[PDB]
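A quick write-up on the structure given underneath.
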Amino acid sequence: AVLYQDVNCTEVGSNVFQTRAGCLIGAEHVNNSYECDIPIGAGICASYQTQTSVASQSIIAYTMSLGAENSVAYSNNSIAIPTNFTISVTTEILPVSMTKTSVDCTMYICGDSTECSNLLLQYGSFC
Amino acid sequence: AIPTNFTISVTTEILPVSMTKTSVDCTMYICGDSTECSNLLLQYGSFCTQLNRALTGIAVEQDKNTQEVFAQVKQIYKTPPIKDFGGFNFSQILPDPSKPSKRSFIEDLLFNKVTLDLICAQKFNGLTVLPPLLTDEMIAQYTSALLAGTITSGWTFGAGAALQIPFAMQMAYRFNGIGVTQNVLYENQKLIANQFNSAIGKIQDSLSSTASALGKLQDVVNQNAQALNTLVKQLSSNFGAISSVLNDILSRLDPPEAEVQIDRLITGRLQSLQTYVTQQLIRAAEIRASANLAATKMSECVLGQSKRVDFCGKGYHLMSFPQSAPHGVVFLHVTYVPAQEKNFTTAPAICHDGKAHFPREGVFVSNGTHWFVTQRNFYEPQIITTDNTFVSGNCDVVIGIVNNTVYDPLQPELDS
Amino acid sequence: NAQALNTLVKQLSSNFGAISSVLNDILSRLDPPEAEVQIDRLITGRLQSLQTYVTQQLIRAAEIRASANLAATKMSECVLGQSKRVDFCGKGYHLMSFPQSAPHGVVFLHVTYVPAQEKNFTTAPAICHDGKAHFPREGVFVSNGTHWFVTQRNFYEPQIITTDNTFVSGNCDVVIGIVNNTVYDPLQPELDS
């Protein structure tokens, strides 16, 4: 689904869907907002929908859904105390180190030639 | 010196969260839509793949910043129709349905003092600006959800299921969490409400005076814009060649002789674009550090109450209310500040009959003759029963002990 | 990092302007005073590429250092203790963590207490007994509809309102929202006989 930024697609039917990023040529607009996996821009999120009814290969561009709307019932004398709990392990991954690489000039910059080594020595203290 | 009266003092605190998701295309920038320049730039190599990858990494990280600071709530809560939050007037921070976008009164005083042709030049030279994934509508709605969760459900809406609880009881919780027993708030609720509403009014005033309050967001938008603006003016550089535009070198010289001029111009323009990309990577790493700071300030000040001193604004922190902004987020820390001190003659312990007597919670003070055991952070004096005090050994070992009669609360009950 | 290294190699296959891309096929064609300019082109190009790589590596290493400092503090607080920081060591009241290694990283197993089942109640900020207010020293006042109970805040374990669960403060016409009840004094049957 080609996305043309900042082009109102007066220049490259019914497939367009004018979003505030750009009109998304090739995706069926869908009012039915879901949680989105591909980010497009300005609240629109395309996703792949395999539907065994019509167009088992299609791309839908819905407005991004924030989550289930809630209406907690606050009241000046009503409190809610939990009565049972649940212990819930949740993994959490963190990188700690990358690969300790190392690069040598004369072998990289020069293909083991000597004249190249003369020139690279003429350049200076980059290595 | 025990304080005798306090003051609640809202203090704004601004933090940048994301910069503008720019994006630069080589062939449109390095080459003035010419083809021979495209041949040469293809001869140089894979610099353009690297530049586009770096700038897309910046863009993706900006998206993750904006979506990690705010989107810390699975559900979008909503304030109830009634607004009797124990007497605290929240109409300045809660959403205002008058606007189409559900902003607030204080969010609006922010979206006006930043303000974020030239953009046409950048657009023509290939220096586009992508739009953010979260629009100001969705960001404002996330912040309204955070407000409605902090206000109604206390702070349990961060841990698990959001449990409603009266606002007065929640502020009692928070007071009891910063040392001051909740009887203080339950006695001074009206005074606290007054101080709080007046403090929000004062911060709304301070925001309607100068934009130098938002001195931070006015530099995440003013440094990136100036970087882009100095990336264009590198197109007007000879770089050694006999011109500065690639239509007036191919209209003068010939391929074997214009190729050296275009090599000069292309290595120069590529050097300039690489300088820009490196500056953008460094600035994006800085903004990522600031967005992590804002993420933890949201996960601790808003969704709870931080015991970290001077983290969530100076003073014992009570609660915060995040508010959106242009490429950033501002907080409204509500900080208990103890106002009026009043000297007292303390004593580390009390001899009664040789047994030492230490206060289990509080300090021993004296109005000059009597003795009292008050809490540490507010002067509320009580008599020294055997509940306020626990015994430990004799009282000739402790240094600085004084003498008094710890009133036993059973003498009149055991007498008859 | 692997892709950075992999794009550092493919810069050896770049003409950079010279009439070849390998320094054995420039010294096998041209002569020192004329091959020196070609090799100057190739060497300034390759040095520019290697400098771009080194700068990208420095920036990425600074980022990984920020992440390693975050992991260091998460280990010094979640594992070696118990953090009162909300939503730091996983969402929910954190209990304990168990670090586990990984390829160039570390994963944690945060054990987080999450309160499952809520159940509404009719609270009250205090309790009048005989004009004296009665606040719970630790907990909240709840009511199963008729009686009153003082439970802990995070789990429904109801107790009767003795004079231990409660401490007195002043009268009870000043506090807003107080209700009426009889705080069961735990000495009446003991002082009776």
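We number chain A the way Swiss-Prot does; in order, the residues shown are 609-620, 639-678, 686-760.
Determined by electron microscopy, 3.6 Å, according to the entry header.
Placed from the backbone N, Cα and C atoms, the Cβ positions cover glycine too.
In sequence order, A:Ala647, A:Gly648, A:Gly667 are the residues near A:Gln613 (variant position), counting only same-chain partners six or more apart with C-beta under 8 A. The secondary structure of A:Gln613 (variant position), as reduced to three states from DSSP, is coil rather than helix or strand. What Swiss-Prot says about the natural variant A:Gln613 to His is this: In strain: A23.1.
Annotation for A:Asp614 (mutagenesis position): spatial neighbours A:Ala647, A:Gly648, criterion Cβ-Cβ under 8 Å with sequence separation of six or more. Among the mutagenesis entries in Swiss-Prot is A:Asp614 to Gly, noted as: Increase of pseudotyped VSV particle production ex vivo. Increase of viral load in hamster upper respiratory tract. Produces more infectious particles when cultured in primary human epithelial cells; increases replication and transmissibility in hamsters and ferrets.
The local packing around A:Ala653 (variant position), expressed as other Cβ atoms within 10 Å of its Cβ over all shown chains, amounts to 23. While the structure shown retains the original residue, Swiss-Prot records the natural variant A:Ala653 to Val with this note: In strain: 19B/501Y.
Among the natural variants in Swiss-Prot, A:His655 to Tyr has the note: In strain: Gamma/P.1, 19B/501T, 19B/501Y, Omicron/BA.1, Omicron/BA.2, Omicron/BA.2.12.1, Omicron/BA.2.75, Omicron/BA.4, Omicron/BA.5, Omicron/BQ.1.1, Omicron/XBB.1.5, Omicron/EG.5.1. The residue drawn here is the original one. Counting only residues at least six positions away in the same chain, the Cβ atoms of A:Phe643, A:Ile693, A:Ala694, A:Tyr695 sit under 8 Å from the Cβ of A:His655 (variant position). Following the DSSP three-state reduction, the secondary structure of A:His655 (variant position) is strand.
Quoted from Swiss-Prot, the note on mutagenesis experiment A:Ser673 to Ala is: No effect on O-glycosylation by host GALNT1. Around A:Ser673 (mutagenesis position), the same-chain residues at least 6 positions away in sequence with a Cβ under 8 Å from its Cβ are A:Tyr660, A:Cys662, A:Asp663, A:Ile664, A:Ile692, A:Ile693, A:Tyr695.
Non-local neighbourhood of A:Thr676 (mutagenesis position): A:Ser689, A:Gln690, A:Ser691, each in the same chain, at least six residues away, with C-beta under 8 Å from its C-beta. For the published mutagenesis A:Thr676 to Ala, Swiss-Prot gives the following note: Partial loss of O-glycosylation by host GALNT1.
What Swiss-Prot says about the natural variant A:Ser704 to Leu is this: In strain: Omicron/BA.2.12.1. For A:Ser704 (variant position), no same-chain residue that is 6 or more apart in sequence has a Cβ closer than 8 Å to its Cβ.
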